[PDB]
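Take a look at the structure set out below.
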4 protein chains.
Amino acid sequence: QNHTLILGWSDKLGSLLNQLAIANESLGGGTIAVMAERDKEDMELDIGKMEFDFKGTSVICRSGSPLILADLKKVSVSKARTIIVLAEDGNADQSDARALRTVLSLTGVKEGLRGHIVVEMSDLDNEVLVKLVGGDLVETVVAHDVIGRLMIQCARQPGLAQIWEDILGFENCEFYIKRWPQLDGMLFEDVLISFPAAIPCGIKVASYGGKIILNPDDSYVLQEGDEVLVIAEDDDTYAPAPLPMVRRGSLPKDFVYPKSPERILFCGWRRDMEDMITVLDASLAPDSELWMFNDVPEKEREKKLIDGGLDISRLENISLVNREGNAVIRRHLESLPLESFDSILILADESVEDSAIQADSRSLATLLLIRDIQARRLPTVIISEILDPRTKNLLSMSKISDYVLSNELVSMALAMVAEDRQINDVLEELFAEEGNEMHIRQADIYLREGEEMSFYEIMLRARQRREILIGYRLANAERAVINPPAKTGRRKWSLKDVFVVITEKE
Amino acid sequence: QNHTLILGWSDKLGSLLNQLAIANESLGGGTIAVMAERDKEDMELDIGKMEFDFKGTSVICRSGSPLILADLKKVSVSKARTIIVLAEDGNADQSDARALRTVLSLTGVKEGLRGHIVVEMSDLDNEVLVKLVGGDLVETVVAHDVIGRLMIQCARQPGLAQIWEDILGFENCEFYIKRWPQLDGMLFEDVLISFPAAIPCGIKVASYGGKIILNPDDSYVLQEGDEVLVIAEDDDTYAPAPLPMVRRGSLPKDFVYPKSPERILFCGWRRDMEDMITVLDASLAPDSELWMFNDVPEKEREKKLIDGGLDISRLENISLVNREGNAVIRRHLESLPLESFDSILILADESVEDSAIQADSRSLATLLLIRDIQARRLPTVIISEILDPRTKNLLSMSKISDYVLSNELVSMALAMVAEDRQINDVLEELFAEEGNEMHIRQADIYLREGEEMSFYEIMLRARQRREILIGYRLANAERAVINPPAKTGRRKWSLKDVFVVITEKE
Amino acid sequence: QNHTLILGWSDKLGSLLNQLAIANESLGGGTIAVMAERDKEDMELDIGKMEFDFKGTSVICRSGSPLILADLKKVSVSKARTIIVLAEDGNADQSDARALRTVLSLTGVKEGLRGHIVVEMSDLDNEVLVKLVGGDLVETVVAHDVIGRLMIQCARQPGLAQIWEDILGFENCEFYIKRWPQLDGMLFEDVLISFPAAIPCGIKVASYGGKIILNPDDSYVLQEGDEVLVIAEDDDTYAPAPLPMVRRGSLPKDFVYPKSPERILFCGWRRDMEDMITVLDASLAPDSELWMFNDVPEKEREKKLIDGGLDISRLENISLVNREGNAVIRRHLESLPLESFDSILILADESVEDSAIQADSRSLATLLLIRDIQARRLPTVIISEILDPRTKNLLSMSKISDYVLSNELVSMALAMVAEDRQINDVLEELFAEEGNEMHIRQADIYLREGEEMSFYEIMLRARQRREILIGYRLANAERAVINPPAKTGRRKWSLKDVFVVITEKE
Amino acid sequence: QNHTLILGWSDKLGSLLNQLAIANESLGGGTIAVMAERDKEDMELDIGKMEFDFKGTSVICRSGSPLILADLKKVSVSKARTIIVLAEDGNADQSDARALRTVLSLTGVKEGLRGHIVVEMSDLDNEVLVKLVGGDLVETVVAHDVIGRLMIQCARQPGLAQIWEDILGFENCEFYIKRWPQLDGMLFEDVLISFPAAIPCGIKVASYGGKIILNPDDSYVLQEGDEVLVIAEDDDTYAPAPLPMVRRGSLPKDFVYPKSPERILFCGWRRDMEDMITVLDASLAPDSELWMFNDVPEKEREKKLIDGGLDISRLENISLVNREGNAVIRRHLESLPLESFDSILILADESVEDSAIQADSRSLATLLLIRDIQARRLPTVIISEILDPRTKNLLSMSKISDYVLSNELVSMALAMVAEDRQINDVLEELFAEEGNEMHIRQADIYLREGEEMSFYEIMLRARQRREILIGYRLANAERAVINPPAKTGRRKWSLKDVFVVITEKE
Ligand SMILES: [Ca+2]
Ligand SMILES: [Ca+2]
Ligand SMILES: [Ca+2]
Ligand SMILES: [Ca+2]
Ligand SMILES: [Ca+2]
Ligand SMILES: [Ca+2]
Ligand SMILES: [Ca+2]
Ligand SMILES: [Ca+2]
Ligand SMILES: [Ca+2]
Ligand SMILES: [Ca+2]
Ligand SMILES: [Ca+2]
Ligand SMILES: [Ca+2]
Ligand SMILES: [K+]
Ligand SMILES: [K+]
Ligand SMILES: [K+]
Ligand SMILES: [K+]
Ligand SMILES: [Mg+2]
Ligand SMILES: [Mg+2]
Ligand SMILES: [Mg+2]
Ligand SMILES: [Mg+2]
Ligand code: NA
Ligand code: NA
Ligand code: NA
Ligand code: NA
């Protein structure tokens, strides 16, 4: 039957369904079963009111418990190509306790499973046990952790918020892995320029057990069994073609400039915030500063951080500045040097995160106050965490929408891992401090003002500094273009254009 | 379809429906749609039990969410002449979070809206964001704030409670704005005396963008496009007539007396009480005193007030006296100099206001205790905030009813703004410290004992001190008369009669 | 229609219905309507499972709100002979807030009411306001207060618990008031001995406005309009008969002995416990002691007592001894001088009384522990408050049942006041410190060992010390006999017999 | 009708039904009635989804209250052979309050009861009152207390966890009591070897009132009326046969070695944990140590222990070491000398035990952390309490399953006591510090390496040290064998085999 089975119901369900319908469109639609401990008629009424085009995919609703075999058989658990275990809204520990029981129940199905299980986890500290019992069947996506990592990357490089929104999920272009036997024996540097409608980003190496290698060496020779990872518009829109001849050349300014220290403000004590501090410390230049403004008394912060595993005496690049106050009170915020921050993250505070409507209400209040304080004393990059995807969609035609990053990104990640489990490893690397990550790079590294050249020609220059070029954003365009059309056509570039690459760090 | 759409359900719904039915009576009835996340049959049963005459208006109930387009279309959202977003009973922040999402949902309706949106807000600090996202579509009525402002005005001038109850809502007389081309070129001083059945209070000035000017200069010449604001019995009961000839004269005692300091007691720590203190400080004579009796420790009060934006070192007219205790405990209240207060406001305390039945129970207890303490030590104007309109109506044949001001006034304000959005600006000015407000004035300013004259004759005397005369209360009448009949008829007035005017301050 | 209407639903409803069915049996049954905000079919199912004989009374159930006129008319509110407003189980203030709204709703019925309203109040401090708004329509029965007063009387005189249980409610004998014109002109001393099947206890005096005078002077001459209060088996079982001739005589030991001091223990901090302390102080001999064992810190007790209106420096007869601890912890109870108490009251503590099952569980635990501590250190009168009548009935064949006084007594009081509102004044006096009360008296006051005489003969001796004799308990009988049969028959009495009288104090 | 009646619904119901179906299988099935205050159709749907073979037993569901006679008659309460009163999940005191009311209701059934009542109690301190009111009808099983006692025995002797799981409940072998007249006059030492398919463990002695004597003297002569207690596979699988001739001999190493001190860690403050400390102190060798790691401040622990009746100055064998911290925080656990503990019990903490899913989630976290801390610092017997039987079953194919003891054992105990009430006394003795208990004993006490002999021959050697031999575990077997087949067959034993006996202590 090879349908997608979703176990549970949450605020993320509608956007997850949408993503799966987009992914299935190239098939002419598929089948999604949703099983939840709710009345079947209510579920059907709610699905019937969703406002997105199902694109030929049909959704079936059943009432039942994922711990009850009789209920799992109502939805053909053992024939599904993927099973997605949705987190419950609310308390992260309760949700993760249910996730663990569900995974145990699924691993107990005696007929076995055809597909893999994608588990939406809410707290990183609960992941090890779920992975331990789920073995080779389970992929975990730790939603809270992912969102923190994305907020940091977008704080560091603002234009990335639009790029990540484009790449995640199934609108526009995303990652695909597929076997191309006619490419065996090719060097990766030729594979790179072999697909008119795609960009190769890495290789699934068969002699490594199927391990995905992002940004491999140009001299890697594809072996029998290897597959190519690409960015492409859909699973069936791209294929290799005879090699174009691409003019070669040199980089004009292949330099590394000393990265400048950054000053970042975290508003709110986010659950597990030490995990963000660790990521930040491994991402910023030395002598950077992290300001934490929140209502936890300073005396007690060190205890919270050390119990979550952070040694604040071994931080390498950031110093911590603590300030105490209420992020919705004007008078407390105005004592901050707001104008001095390179970026400000407004985080859902651990004391209210169990109610998305209350957390989101506070984050939006804080946003407005910060803007107004600054405006009123004037004779900045702000990112706000939003927990309910419906509130993000509701904001979409508001200016405020530029200042928000939502759990819709979690639904997009869940759908990608549901469609190909190995994409979890790709996104894990790109979200991690180690290994490859996305960067927006000035044009004067790659070309001189007005130089007439093709996307492929820039791509080969970018390989001299060990980057995979995936797109660009022209000087006065509002959106970057990922996986551009007509990669052999030439144009005159500007030093105000910028390029999007996959690269290792310094 | 041009019906009124009400989104939500609350303790105020019945009185709002009543007001809209009164407003619609002159049409022979209209249509009200009510959509709420409740069972349709329950809604219909509850509506069917309301005890007021629907006067030809028909009410339709639908079950649905205002965030769900499919549900908004069930009630013809885009054809309604007005949409009213009712606050949820309970916690003000939760209610305002829902109001914001609803406004975003409504502004997303792609067919657009024919009418405006009236949003019942529960907390002033949440208003800016709703106004920001609702743009030109939204009028906000901040219920909590309005009630505080009305309680202060009635504490300052007790007879105003009956006048405001009369003017608000659609029983008796209220404000109407309408275009009268045959009055172009007239001076406002002639317009004032041109309507046998109405009193002009201001002009919508077309050269100002449609801005409403209350109490304009007598020499203002009405221009093409201007409209007249009046107090009248209904939208269709009044029209201009040939000018009466009105005898002119002088004021006998056009004096200003030094306003005397007042001593006011606030019982309870009302949410956002600094907003009332600000209003009070701009309303009382110098060397006045505000006593605050409530259970918040004195040490901590200053912090609450400064965080809500009140600088208590810049108060101009009042000194603050703090007393700590429980307003339902006899022994604590009896240490207050109760007999010395010009007025006492019993306020719904922020610690219980999320339960109207609990708040109202405490306010009534405090009322009884204050009366009894004073009576028992005897060998005063009290105003009590009541949150459930049903409790006010239940009290109506009790003596206690003179001591109460309720959220029914909010339903009356919501209906007025629903019927003409520009009435929000009129009421905002009259509730504000700035600009015009209502005053009850002694007769010896305007006339001598037994002087025989008409209402219009007094009105023109009142214009010499830049007042609009809207009514009077005779010496032994229990009710003031607003917009009196037969304004040209003469009678003999008494120095114990009083007059109701719209005026600027000192 | 002259039915009983009960508004609400509670743990007391079944026992109230039972009492009304008993009261109605002599009519051949009546009608009770019950209206509650519950599903009608559930109500009917619950009524159908009650285990007591309805004795020809029919019960009708309707679903509705007592605040909604349409609902009050479903149950013929204006034709009922009585309306009983049942308290809600749980928090006393919430229940009393609902009682007040209900009374206002009932006083608003424009057709008026045929009968009176009996209001079950939960907190004495809320009674004044309900009485103020209910005027002449309302009788209040303050359940919590009544139970405290009964527990004290039974602690002082243990045999009274059985007597009060007999007299309250409609099993056995109770109070009736009725007009007997053929008795006009009789002296009260002859009226006393005029009813073979009843005992006159007082007169409703028409020249006093219908005021009930308990235990009037023997020389009072019944005037036209007066009615007689009696204890009798039912409203129709008694009538006056020609005067018997009763031998007169003297009292052998008409003495007053010095009342001995008592030591009483209160376990638990009962809500409003200062009201019990006041009653106790006016009831005990001088140099008595009240021990209060409970978890409130001693420092804070004085504040609680003074805020409830008790001045502990003006106590006349008792000294207060405070001990702090947990009444369910053996080790804390064993530090008390348990063997020294004349009586011990186990009270439902204010911290758990909102859950009757939790309060009753603690009171029974404490009971068991006190018994066991004493038994285990041995090489006492205990009274335990029980809040759910079902738990009292469940205990009935247990020995523990002698140690319990329950809210069933409240249902019995409510039914008595429902049947004749003037019985509220009778019970108020008998429960009050002032005026008449019930006493169990040794036989040697009235007679010598083996003296052969009739009940009437003892009754006339008792009048020489201004007592109304209502019954007796023979030397080895387990139950007292109230309103005995055959009052003229003689028997030989024992100095170990005891007599039950109504009397004023010392 | 002689069915089993179960009153209530809980997380234990499915496993209790399973056990009763196993017990009934030898009859061809029986009848179980389940009555709960739930909708009948929901109950039936849930029963219909249980995954275990009902083996011919039929289950009937009814909706009703055990306090309501009409409801008790729907399920033929007075004809049931047993009534089981299931605890409610959640708060132990609430559950026990309901148990007490139910027992009173059952003892009030005027037709009487045919069978006994088994009451699942949640707190030991509540047991006395239930036993007091239930008299001879009631058997109590205090679930919390039993589980603590089993965890201690399994900590002391790890192989016992598998043995107890085998013996409890009705899979494999369990206890049966039955009268065998043909054995009157036999010595108990011959009775011991008289049943090919059973092992006699004791005698119900008729001259003692039916008291069960475990491990009686070999010289006891069975008298008329006595019955034999055995371990056997089912009630009908065993019978006596002519005496086998068993070779006699001596024990080679009938020694007692000095028991070595043990170091035990308790993680979590379990409700009533003083009851476990008492058991532990009477079970361990002198100079043993009990470490308690939990979040209760050390200052306050002594108060908790003394109020629960533990005098820590009279402990005979253990010293207490207190450590404060959070058992789910790695950094706190790693300060413990984890490698030094003979066993570690992870206990459901009293602060979360009212939610089984939250308690079990913490216990599993702690388990994982302890393992990982030890593994990571390496250049142990752990027992974890699990409150929901479904979580134990879900863990069953996980390695983690060796580290868990669950409330399924309570369902097994309830079913055993339901089937024969006298088994409660047998298990009470075996769980108690006093009297007989189970022990795993080295082979070199009983035999020499390679000695060829039968199970009966070892059994008679074991009687010389006053042990009843019930089974063995061979050197490389994963499971012990209880009540072995073919007890007269010989084999060659190894010094690495071990024997399971019932014995008194030192
Ligand atoms: Ca696709
Ligand atoms: Ca965590
Ligand atoms: Ca795509
Ligand atoms: Ca109108
Ligand atoms: Ca506010
Ligand atoms: Ca009107
Ligand atoms: Ca009667
Ligand atoms: Ca009180
Ligand atoms: Ca009677
Ligand atoms: Ca069997
Ligand atoms: Ca306990
Ligand atoms: Ca078995
Ligand atoms: K994409
Ligand atoms: K009006
Ligand atoms: K009676
Ligand atoms: K077994
Ligand atoms: Mg962590
Ligand atoms: Mg403010
Ligand atoms: Mg009081
Ligand atoms: Mg104990
Ligand atoms: Na990376
Ligand atoms: Na104003
Ligand atoms: Na009295
Ligand atoms: Na034992």
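Note that chain C is numbered according to Swiss-Prot, with residues 320-698, 727-853 shown in order.
Recorded method is X-ray crystallography, 1.9 Å.
Cβ atoms here come from the backbone N, Cα and C positions, even for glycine.
Summarised by DSSP class, the composition of the domain 'RCK N-terminal 1' (C:320-461) is 63 helix, 31 strand, 48 coil. Feature annotation from Swiss-Prot assigns domain 'RCK N-terminal 1' to C:320-461; the stated evidence is sequence analysis.
One entry in Swiss-Prot concerns the mutagenesis experiment C:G383 to E. Its note says: In castor-3 / Ljsym22-1 and castor-16; no nodules formation or arbuscular mycorrhizal symbiosis.
Its Cβ placed at the centre, C:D444 (mutagenesis position) has 22 other Cβ atoms within 10 Å. According to Swiss-Prot, the mutagenesis experiment C:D444 to N carries this note: In castor-13; no nodules formation or arbuscular mycorrhizal symbiosis.
Secondary structure from DSSP puts C:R590 (mutagenesis position) in coil. For the mutagenesis of C:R590 to H, Swiss-Prot gives this note: In castor-17; no nodules formation or arbuscular mycorrhizal symbiosis. The structure shown keeps the original residue.
Under mutagenesis, Swiss-Prot gives C:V598 to I with this note: In castor-7; no nodules formation or arbuscular mycorrhizal symbiosis. Look at C:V598 (mutagenesis position): DSSP puts it in a helix.
Its own atom aside, the Cβ of C:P698 (mutagenesis position) has 2 Cβ atoms within 10 angstroms in the protein chains shown. The secondary structure of C:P698 (mutagenesis position), as reduced to three states from DSSP, is coil rather than helix or strand. Looking at Swiss-Prot, the entry for mutagenesis of C:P698 to L says: In castor-6; no nodules formation or arbuscular mycorrhizal symbiosis.
Look at C:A760 (mutagenesis position): DSSP puts it in a helix. While the structure shown retains the original residue, Swiss-Prot records the mutagenesis experiment C:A760 to T with this note: In castor-14; no nodules formation or arbuscular mycorrhizal symbiosis.
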Residue with minimal Cβ packing [other Cβ atoms within 10 Å] among the mutagenesis positions C:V598, C:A760: C:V598
Interval of 28 unresolved-in-model residues, reported as the Cα distance (Å) from C:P698 through to C:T727: 16
Rounded distance in angstrom between the Cα atoms of C:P698 (mutagenesis position) and C:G383 (mutagenesis position): 62
Contacting mutagenesis positions, sequence order - C:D444, C:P698, C:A760 vs ligand 19, Cβ under 6 Å: C:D444
Candidates C:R590, C:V598, C:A760 (mutagenesis positions) - the one closest to C:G383 (mutagenesis position) by CA: C:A760
Inter-residue Cα distance where the pair is C:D444 (mutagenesis position) and C:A760 (mutagenesis position), in Å: 20
Distance, C:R590 (mutagenesis position) to C:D444 (mutagenesis position) (CA atoms, angstrom): 11
Alpha-carbon spacing, C:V598 (mutagenesis position) to C:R590 (mutagenesis position), which is rounded to whole Å: 15
Close in space, distant in sequence - C:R590 (mutagenesis position), Cβ under 8 Å, 6 or more apart: C:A411, C:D442, C:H463, C:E669, C:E672
C:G383 (mutagenesis position): tally of other CB atoms within 10 A of its CB: 19
